[PDB]
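These notes are about the structure you will find just below.
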Number of protein chains: 4
Amino acid sequence: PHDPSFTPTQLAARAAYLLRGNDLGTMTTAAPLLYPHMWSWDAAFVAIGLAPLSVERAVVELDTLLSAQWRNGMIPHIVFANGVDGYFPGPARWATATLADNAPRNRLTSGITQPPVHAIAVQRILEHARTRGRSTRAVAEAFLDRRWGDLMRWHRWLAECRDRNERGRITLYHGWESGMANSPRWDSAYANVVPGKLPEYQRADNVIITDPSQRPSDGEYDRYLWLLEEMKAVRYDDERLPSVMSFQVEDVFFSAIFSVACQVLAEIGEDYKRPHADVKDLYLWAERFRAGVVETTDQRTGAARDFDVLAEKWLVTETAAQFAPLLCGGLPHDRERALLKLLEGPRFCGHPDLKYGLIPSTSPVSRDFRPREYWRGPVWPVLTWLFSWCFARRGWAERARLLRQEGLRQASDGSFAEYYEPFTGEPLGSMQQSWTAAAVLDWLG
Amino acid sequence: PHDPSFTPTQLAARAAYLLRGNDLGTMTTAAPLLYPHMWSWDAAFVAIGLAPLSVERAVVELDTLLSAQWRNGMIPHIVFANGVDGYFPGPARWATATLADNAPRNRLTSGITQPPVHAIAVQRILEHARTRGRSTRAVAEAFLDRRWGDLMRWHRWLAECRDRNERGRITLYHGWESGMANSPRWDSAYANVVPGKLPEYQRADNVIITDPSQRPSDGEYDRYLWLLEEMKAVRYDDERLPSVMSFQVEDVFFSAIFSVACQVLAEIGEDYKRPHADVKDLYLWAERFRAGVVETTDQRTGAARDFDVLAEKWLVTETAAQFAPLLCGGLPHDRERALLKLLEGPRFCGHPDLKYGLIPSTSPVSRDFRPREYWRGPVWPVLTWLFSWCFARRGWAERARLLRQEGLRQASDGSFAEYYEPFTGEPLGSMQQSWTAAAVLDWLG
Amino acid sequence: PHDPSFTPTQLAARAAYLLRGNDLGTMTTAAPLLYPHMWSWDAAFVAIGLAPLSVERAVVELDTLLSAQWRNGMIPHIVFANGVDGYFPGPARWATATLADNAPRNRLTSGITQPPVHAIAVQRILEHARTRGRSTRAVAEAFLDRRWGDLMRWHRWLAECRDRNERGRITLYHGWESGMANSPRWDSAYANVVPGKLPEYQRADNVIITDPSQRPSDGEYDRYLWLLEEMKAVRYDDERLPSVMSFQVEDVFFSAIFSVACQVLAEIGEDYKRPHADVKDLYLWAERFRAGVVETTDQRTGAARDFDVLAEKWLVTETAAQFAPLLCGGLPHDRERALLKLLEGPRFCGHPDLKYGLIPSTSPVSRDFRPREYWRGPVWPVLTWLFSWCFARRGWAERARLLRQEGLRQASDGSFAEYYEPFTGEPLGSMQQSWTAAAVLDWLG
Amino acid sequence: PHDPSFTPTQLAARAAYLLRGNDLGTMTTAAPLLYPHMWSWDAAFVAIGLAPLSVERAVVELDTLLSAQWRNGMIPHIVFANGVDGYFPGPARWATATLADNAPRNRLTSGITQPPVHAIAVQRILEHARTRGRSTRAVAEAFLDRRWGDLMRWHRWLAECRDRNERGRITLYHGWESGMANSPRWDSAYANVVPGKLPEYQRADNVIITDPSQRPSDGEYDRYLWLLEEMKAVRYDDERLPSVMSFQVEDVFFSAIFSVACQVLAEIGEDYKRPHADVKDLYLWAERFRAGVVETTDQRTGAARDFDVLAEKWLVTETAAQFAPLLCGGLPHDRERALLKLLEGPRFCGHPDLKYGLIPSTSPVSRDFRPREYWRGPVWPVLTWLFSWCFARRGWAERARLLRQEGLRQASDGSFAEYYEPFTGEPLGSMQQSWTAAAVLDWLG
């Protein structure tokens, strides 16, 4: 009654209870109903959440994801559960099994990608395994033996096929590949996507989340689904997409995560005596994408910009993605101090009306801000976790600690919500969201 | 490496992870492999462990158990999982579905009972639900509406059919009904059980636990299975068992739990406006069994004795069951002080070689003590929990706290072992034992 | 910032820092400025708070108090610090050094008493000492050897000199002896106190606490100080007080504390082989004062009434002292259930406007309620602690737990306030109050 | 009992109780008896430990130290408490009041310096203050206004007067200035110190710590005290010390601490708009002393060497000071990996006989190792803390976490020992050492 929050032990227990409850056997759904399949970057965070519970099962989560890797190295953003419906677009709509030459056999997947947080999950698994003794280390090391090549092929596909011009930024062909479907970042690029005759469909997502203020609009879904038509028309061929896609953007946040992931995987490579050529390529990509991210930045504030490849235009918006350079490093000293002032100030974590000192997905002072509407404003625990972990890696121990503390305070209601209203703290999106439980589990230690 | 123990949050998370992992859907197995079905008093403890995680699912656990209640009110000690093998004796051996007129329809069960800890689980569910607000209170109250009569019929069957002579002690027809299969308590009664021609069988339990030092002997299993033959021969008829059973003992520990359970259920009855006649009967039974327990006690030490009904003999052994009167109250002041001195002294919790200050199942100084052998010596987390909870209810806050603290220290290895070696702390029995995880979850709060 | 509360470790650290900061050497002040001397029941709580930090120093605190015990057994409510000013009435006003035949030599004290919580502090010291090993047990046991007789003389003085008619209730000659100066309990007795020629004085308390809404009025202080004149006029002679005092009340809360303290001290005496005649007397007094408390109770609600000895009338008020019978036991079952319903319902802990689920000193629905005014409404951490500890000793583990949880939530601001505003949680009275820090330290474990 | 360790809250409480117990008013002694005055780098750590308890009192600690700063900027290593005896050499032996032109007025101090950890304490005070709201921020900011210039003069004195040749390393004229009196680092330099006519003296330190195995030898003390005679003979004149001192070493650990402290203080200066010329000088010194540390390093292992200025030779020893480059950064990637391998391997934290995974002051495999003898082997909580904090600032979050976890495990006995036996965990040196309590308080959060 007086305090509906849970203690740290109750919260850790409920988080673990949730993760096991979303386990289908060898894959964990991203949420019970809204996302009843395996999503790529959710699966990485699920592996992080499972590592304190079972290193073996955390490795299983990544093995399942990597078993769905495309022939060319791409990790698709959905690995569909066998016989499960209730998410749209589902496998019939993607038609990758029939159309895509590089699609896996004996797995059904989507035909687009998602950010490469996977190396970070591998590091957390290895860190847990090393505290657990010989048998558990052997599990994690056997996973490295079995999957190091697949991880390399994933990073190599990103570096070679989504950065064809060696600019150090990743090109996306769908806003879904950013992880942030309706971010204001993509609005001006989506405005130039004009659907042709689009085959009939009915959304599933807003049958589960019925409050229209919390999900994208019908007109946005028409553009999301039209881009699918464009990809299917060229049978998901990498070489043909640049010629046909109505949406081609360089995603600076994805690019910064890739830089970090390359550096992380390179250090794993050195510690576990992987091939020197692989380690050298990883360090090369880490520096290439760090530089690519820095090249986008405002010289006064450090804020990173996305780039619309079709319009040949920097995309200037006020979202959390602006803070990409903080994740990967590389900014000059003065510019990074300015970027931190922006982060901590009244446009983001310093905004006087926020319930928690956390990073809203869109600045509350932006014209684009909508406090309930998915990536247009709400506070996302997954981002809080990713920022806190990257900040700790930068050496910003107190900044990381504060994000963790506020994230745990927000999460102490036990809803494990997908995102939270930034002013009232109301849980929004799906409840029982796996990567929110995973963030809590990793934080609580 | 240096410290393989888990933090309170890691331990709570792993305990919850385990409980959900043993969940078959509407019943939780007592262990993954050794006990791959629902056991009656394990199910009560599972409900206690689930209450901090999901009041709804805790209620489901008790609903499933009570759906298997016999027509006469008996709660059987096993509710078998549909299609699951691997425990022996299984349903084919009991043959209750074919033979027992009072057996449930559409559930397969054993033909014997187990201690009535269920009311304690109901109290813990209600206590959790009241901290969680209106909707959760409604779940727990709807369970009371739906199951109060079944709980009454359970207590009434114990009081009327297993205490036919109104002595205030429960008669058992199998040592398995005590929850303590090979306790030294039953050795002299088992010595008078002479098997006839016993149908061939092969144990399953020692295929899973292969160390022979940790389980009962083949000769003990022959007697356990012969008693089954005696019960089947009279088709599990309550009225016929006293005439045919080679094993008839009054179990003072079971009797003390019943007294406590009656008092607990009576208080629930008063708080939730149940029928006055039911509450009055519960208080009557609570006092009858408190007196029955006290009547067994040594006048100098307070230690409670079991009674062999066939031999007409008090059973004097040195096991944790001696402390029955501490659970239910009723001893004169001087005698209870003596009993506490026995508990805290060098024969039990004070023994100088114990790794933890916990109650061994058999006194280490007894000729009967075997440090690995099931109920002949090891320390059982389930007993630690039951003693700590009953002690707190007596008002012995520090004694309860110390048992909890030592139990948590012992459990901090994360094996969730069925029992522990009292000197080395080695985990024994089944790992991943559900009621050990439940004790940890309840303790950690 | 977004949440100014302290973590448990920060709170425990700050509580201990405070207690050591208030240590003058061999006595701890009750607060830094408002109460810059040793008060008797504060000193008991200080000893409880010191026990987790230093058993030696906890023992010193009680040794210092008992060194000021009067020749007849009375423990006076203030032991003044040598050469310290800033509290009024000071030693000159009491004039016990010169007037009181029973006052101690080479300590300056007041001339009235306070509740006998001291045995509870001895129990907590012994419980800590027993967890700390041999040298620490030796310290606590030596304190018992040295002070058991003084503790007996304290209890004997209460039983013989403040319960002259063996009614099982303690008579007070000053409202200050209740520990609750301006409780509504005493208003009708104080209305019959008419000061004669009262020597001029200036208050000190409201120089420190200047907000007039938080302290008693000048008119009340005139009565407090006039009662001192009546005592001085008979030189504090126990035999003459009944003939001259304008204020003579039986305090049912003090009486219930005394019942509990006698039972606690008797159990200590048994455990440490103290003289049997002493233990027998303690148990006799425990039951006499239990019965005396029960005799006062409302036949419907169980609520305990104080008694005005001069007016020969029961004093019916709506304060926390009504709950005296819950501390010591003795109510018939049905009436204790009614009393608990009153405690947990909308007149006390269930009042809908309370910030915390805690017991206000006066019911918010009473015409006497004043949310800021000392004992006329505020929530006192010292009472939360006493009720929680007594409730645990009754066996009401969950009720005790809930009081401790809410008390720790309230105290997490780190002000260690004397009392708190019941609706807003505003800290009131002296900050850095020693017994509030002691409560927190005992709770946090 | 079965486990004498304290819970986190009990430990935090006892640490704070200790720190307040060692408070003389405006300075905290480094220990109760062994070190009954203010030491300079202890005072910095005391301020860190006080910051979670009282930002005001933490600031006072540094104000008291800086009030004893010499005219030339030097912070002396002892500020003597007025009229306190029991440490030798005391103020009479140093004779700085009468001989040293730069000694402060109305403070008594020693005549040598100690490592510049002070900026790290300022950062922790500011970080706490920023979580506590406006009044507390005002206190910390006022301290910066009042003392920024003194902090600059301290850093300037080190950079200009103890690095006269701009080598980026700090020259010591006494092994006591390293904070590590009897480190094997200094043995070959001390072998070239030949006392002349040394005035008679009696040690005080080994009257308190009487076990000869835990303190330096008489022969070492003769050399410590003779160096004082050489300084007094030139009246502590900075310009004359190079011409007369028999001990002149470049201390690479002190140098690395100075690099870190300059970087930390420069960031503070930027954040609080201090003069730009000061910030520029601080960053210049941070990089100069980083480079100076790196220049000393082994080309295979990265291990840092001290330099004997008189012998013009690198000092190669196997102590924790080898790890200086991990604190300040600057090693090439491959050599820093080698240095981390040395730290985590069998010569240091991975030695198989260590009770805790912590850094011994001297390698257990070195011929110089002595497991009880002050800096010749014991594990020092102060160094665990410094390494953990510096490692977190490098971004090595898991390495920092592991040091803190093991440090808290070691400290959970509550002795707050000066140092610990590396194999048995036996507390050694002074108990109730202030900077050990400070480490614990900072860690527990």
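Numbers in chain C track Swiss-Prot; the residues on display, in order, are 2-446.
Determined by X-ray crystallography, 1.8 Å, according to the entry header.
Note: Cβ is positioned from N, Cα and C throughout, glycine not excepted.
For the recorded site, C:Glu419 (mutagenesis position), the DSSP three-state label reads coil. Within its own chain, C:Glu419 (mutagenesis position) has C:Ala32, C:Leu35, C:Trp381, C:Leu429, C:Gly430, C:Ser431, C:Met432, C:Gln434, C:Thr437 as residues 6 or more apart in sequence whose C-beta sits under 8 angstroms from its own. Marked as active site, proton acceptor by Swiss-Prot on the basis of a curator's inference: C:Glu419.
According to Swiss-Prot, the substrate binding site annotation covers C:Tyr36, C:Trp40, C:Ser41, C:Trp42, C:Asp43, C:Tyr88, C:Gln115, C:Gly180, C:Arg216, C:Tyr375, C:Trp376, C:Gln434. Within the same chain, residues at least six positions away from C:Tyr36 (substrate binding site) with a Cβ under 8 Å of its Cβ are C:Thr30, C:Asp43, C:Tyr88, C:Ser431, C:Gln434.
Residue density at C:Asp43 (mutagenesis position): 28 other Cβ atoms are found within 10 A of its Cβ, drawing on all protein chains shown. Looking at Swiss-Prot, the entry for mutagenesis of C:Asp43 to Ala says: Loss of catalytic activity.
For C:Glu419 to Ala, Swiss-Prot lists a mutagenesis experiment annotated as follows: Loss of catalytic activity.
Taking the Cβ of C:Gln115 (substrate binding site) as reference, residues of its chain lying under 8 Å away and at least six apart in sequence are, in sequence order, C:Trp40, C:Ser41, C:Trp42, C:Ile76, C:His78, C:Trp177, C:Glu178, C:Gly180. Secondary structure from DSSP puts C:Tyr36 (substrate binding site) in coil. Classification of C:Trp376 (substrate binding site) by DSSP places it in coil, neither helical nor stranded.
Note on C:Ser41 (substrate binding site): other Cβ atoms within 10 Å of its Cβ, all shown chains, come to 28. DSSP gives C:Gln115 (substrate binding site) a coil state; it is part of no helix or strand.
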